[PDB]
Amino acid sequence: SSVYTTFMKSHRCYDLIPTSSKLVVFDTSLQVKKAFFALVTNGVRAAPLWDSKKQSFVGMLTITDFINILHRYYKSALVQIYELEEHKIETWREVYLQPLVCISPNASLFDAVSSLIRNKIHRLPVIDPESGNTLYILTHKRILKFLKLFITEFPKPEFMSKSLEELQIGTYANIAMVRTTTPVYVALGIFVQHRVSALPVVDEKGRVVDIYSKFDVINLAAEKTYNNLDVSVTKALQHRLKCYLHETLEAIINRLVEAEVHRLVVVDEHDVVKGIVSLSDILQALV
Amino acid sequence: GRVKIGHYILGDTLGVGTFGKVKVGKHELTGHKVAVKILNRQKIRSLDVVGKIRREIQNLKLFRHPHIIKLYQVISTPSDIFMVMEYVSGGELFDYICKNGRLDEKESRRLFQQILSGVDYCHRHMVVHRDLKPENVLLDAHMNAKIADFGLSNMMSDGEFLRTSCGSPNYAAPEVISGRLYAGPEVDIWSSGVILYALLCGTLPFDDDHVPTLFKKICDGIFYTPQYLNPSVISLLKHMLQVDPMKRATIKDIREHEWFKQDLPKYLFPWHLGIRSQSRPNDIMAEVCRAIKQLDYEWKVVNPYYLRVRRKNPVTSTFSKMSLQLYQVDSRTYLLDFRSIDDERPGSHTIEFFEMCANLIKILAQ
Amino acid sequence: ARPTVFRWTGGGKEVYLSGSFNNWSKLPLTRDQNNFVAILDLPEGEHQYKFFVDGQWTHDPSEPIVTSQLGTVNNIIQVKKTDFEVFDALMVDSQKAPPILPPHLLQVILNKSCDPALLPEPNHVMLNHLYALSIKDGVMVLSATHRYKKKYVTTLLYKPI
Ligand SMILES: Nc1ncnc2c1ncn2[C@@H]1O[C@H](COP(=O)(O)O)[C@@H](O)[C@H]1O
Ligand SMILES: [Cl-]
Ligand SMILES: [Cl-]
Ligand SMILES: [Cl-]
């Protein structure tokens, strides 16, 4: 029961809801290709689903859905992914996973972090019990961004001074990495079977040149280039950080929030890294 | 056996008010003077102004600003309704301008900052005192402005406009005199605009003895600017006295203004709509009601161009409502607007509204 | 203190008020401007009264009367508990072409490089109003800005039709 645990336990989810936000809802009957295009054209990493027949929000559409479709149904660069181009959202959700996890605005930020880890999720819809409608989608990034405001002004405990290595936060065993030459199709495959969010791209030399992520994948939708996944991961990243084991938890947190990134590659003494620390791991370690 | 309400011995009638007689009350023991609005229940019973007086009472109740005449108490007897308020020795700012001259740039601003301060507090509380004039701006002993007749005031609603074209012709905004519906605060800015003119000039910016010609002057937005006027204040008036509301100054636009800024005391302040149809307005209402009936939705008819439609959810067994008001865009076009009526759980209100709306659009014209 | 104002909208040089509430003694009415007035705190109940208007006794024909078994016609007043609560007293007293579109409903916050899911504080007047996008690939897009407490949320439904 740290100071942060008691800090998160005190604040309502409402407190994080911005003064004026946009929310994109998709009817389950909507075409799945249209759904993904809408995410891009509106500029949102996810959107809640509405079953008009069931009269309730039955789930959420994320980039993870695209990664699973785009992989399951990619026949080739010569033949258009039929399924994606002519599936409804309800028909795809019927294929995959054969319920909707949310929170009340009057619920604690603690219950919100607990839910994110417990349910193994990234997006948490804040739905009003009175009205029944979704107001805002709570992300790990938003929660940690606000928690940061507390620790910059509040005196730091003994464990914040300690090293990532000695504190043991983040995955350091069986780290899924891609190569420069690895195609987007193989990459999507790894994302699917390893359940990871990002993959570091190593050079022919062995030094990590880049990093392919669930977010990079949406540029295939954006640039309407999704029909060829045979292109190298580097050829895909043509459209467009690190941390050391010995560094303090404090210094690490400051970087994650400032860079506004979702993870950090954990390097040894060299270019080649020993593991990866994530916002999820940081937030799990504070709750 | 002198007339008194408690320990306040009533005196001279200082005015007749929007609603009732306003008399003075000097306290038997403490000599403290109050102003008493006497709303005669025999006269209030008469109309359906009963609402317009419950509006004044309710609005004014929670307020406490330094430049808004304070409501000390409201006491109800079988005979009348008394509204005990703070009394000020200086009377009408109007009479001050009449008796003394035009106010000097420094004084004009001092008083303007105060009137605008009160006017801001009002809007910040979703209250809009239509009928803002120097006749309703009172002065105290050290002449601090005090806003006074909230009879013509009204409570601003989320997603709703207001029609009641009220207030003195000179001080009444172009959209008010025109009878077109407004949001609320634009109107008080246009009134506060003429108040400033009257302050710096001692005369009115739009004036004529023939009422319709005056109405034209107001709508033309064209008024005199004497040489003695500072160009900076002229520019501010030019903004507050804009005929088009969408071009008219906002309290923010004024706070941001350099003339207004000078010597300011810190105590004062801290995709397309609906579906458009070129058909006949009666034929549109006809087209819509046979489409509402098609969707089995129940409804009630307010104005011939206003309908309150209800829908029983076939799944969650809960009621969802919406306001359908027909407007007129062009000299040839008409627009139908869908507003949500927030009830007072198993399926979202917001999406249920979209669904109710989309179901109609599915059959209706353009 | 909740006193009942008695008025005499008649003429006369000297007017008095005799009542059950003052043991039928001539209380002088003070000439206001229009009427002759007197204000007395009267308790909850029935009270009869009369006026001594220039040496002549009368009731106010305007106010309710009561004729006795003895022939006396007096005015009457029922001071109810309802006559004291300001809003309870308010209820007891109760008993061509379509409008031109206001310019405020043309300003869209969805139309007008920070957060793409971040919008400005909307003018209260367009909350709950339906703004829809032109029907595209058989998909109709609907939007409305609604406020929850001090927060505003513009919900966008992607609905096939
Ligand atoms: N490349 C990776 N290899 C293995 N685990 C990873 C990798 N990237 C992230 N993780 C872990 O996945 C978990 C959830 O993080 P994330 O999916 O990145 O939000 C954490 O325990 C991370 O340390
Ligand atoms: Cl008067
Ligand atoms: Cl005196
Ligand atoms: Cl005074």
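All chain B residue numbers match Swiss-Prot; in order, they span 20-289, 407-480, 538-559.
We read in the header that X-ray crystallography, 3.5 Å was used to get this structure.
Any Cβ shown, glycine's included, is placed from N, Cα and C.
Among the features that Swiss-Prot reports, active site, proton acceptor is placed at B:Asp150. Other C-beta atoms found within 10 angstroms of the C-beta of B:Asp150 (active site, proton acceptor) number 21, with every protein chain shown included. When secondary structure is read from DSSP and collapsed to three states, B:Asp150 (active site, proton acceptor) falls in the coil class.
Per Swiss-Prot, the feature ATP binding site maps to B:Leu33, B:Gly34, B:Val35, B:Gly36, B:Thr37, B:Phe38, B:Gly39, B:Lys40, B:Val41, B:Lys56. DSSP classifies B:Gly39 (ATP binding site) as coil under the three-state reduction.
Annotation comment: Swiss-Prot describes B:27-279 as domain 'Protein kinase'.
The Cβ neighbour count for B:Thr183 (mutagenesis position), using a 10 Å radius and every protein chain shown, is 13. In the three-state DSSP classification, B:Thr183 (mutagenesis position) falls within coil. Among the mutagenesis results in Swiss-Prot, B:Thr183 to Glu has the note: Hinders activation. The residue drawn here is the original one.
Per Swiss-Prot, mutagenesis B:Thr269 to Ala is noted as: Hinders activation. For B:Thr269 (mutagenesis position), the same-chain residues 6+ apart in sequence whose C-beta sits under 8 angstroms from its C-beta are B:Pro204, B:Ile208.
Listed in Swiss-Prot as a mutagenesis experiment, B:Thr269 to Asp is described as follows: Retains activation ability.
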- line: Smallest Cα-Cα separation from B:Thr183 (mutagenesis position) among the recorded positions B:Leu33, B:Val35, B:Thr37, B:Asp150 is shown by B:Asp150
Query: Per the record, ATP is bound by B:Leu33, B:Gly34, B:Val35, B:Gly36, B:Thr37, B:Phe38, B:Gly39, B:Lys40, B:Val41, B:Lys56: how many Å separate the farthest pair of Cα atoms?
result: 14
- request: Among the recorded positions B:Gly39, B:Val41, B:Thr183, name every one whose Cβ is found under 6 angstroms from ligand 2, counting any of its atoms.
  value: none
Query: Three states by DSSP: which one describes B:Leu33 (ATP binding site)?
result: strand
Field: Where the model skips 117 residues between B:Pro289 and B:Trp407, distance between their Cα atoms in Å
entry: 35
Statement: Counting Cβ atoms within 10 Å of each Cβ, the densest environment among the binding-site residues B:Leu33, B:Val35, B:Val41 belongs to B:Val41
Message: Could you check which of the binding-site residues B:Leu33, B:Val35, B:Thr37, B:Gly39 is the closest Cα neighbour of B:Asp150 (active site, proton acceptor)?
response: B:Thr37
- prompt: Cβ-Cβ under 8 Å from B:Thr37 (ATP binding site), same chain, 6 or more residues apart: which ones?
  reply: B:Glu75, B:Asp150, B:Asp168, B:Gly170, B:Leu171
Task: Give the number of CB atoms, excluding that of B:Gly39 (ATP binding site) itself, located within 10 Å of its CB.
output: 21
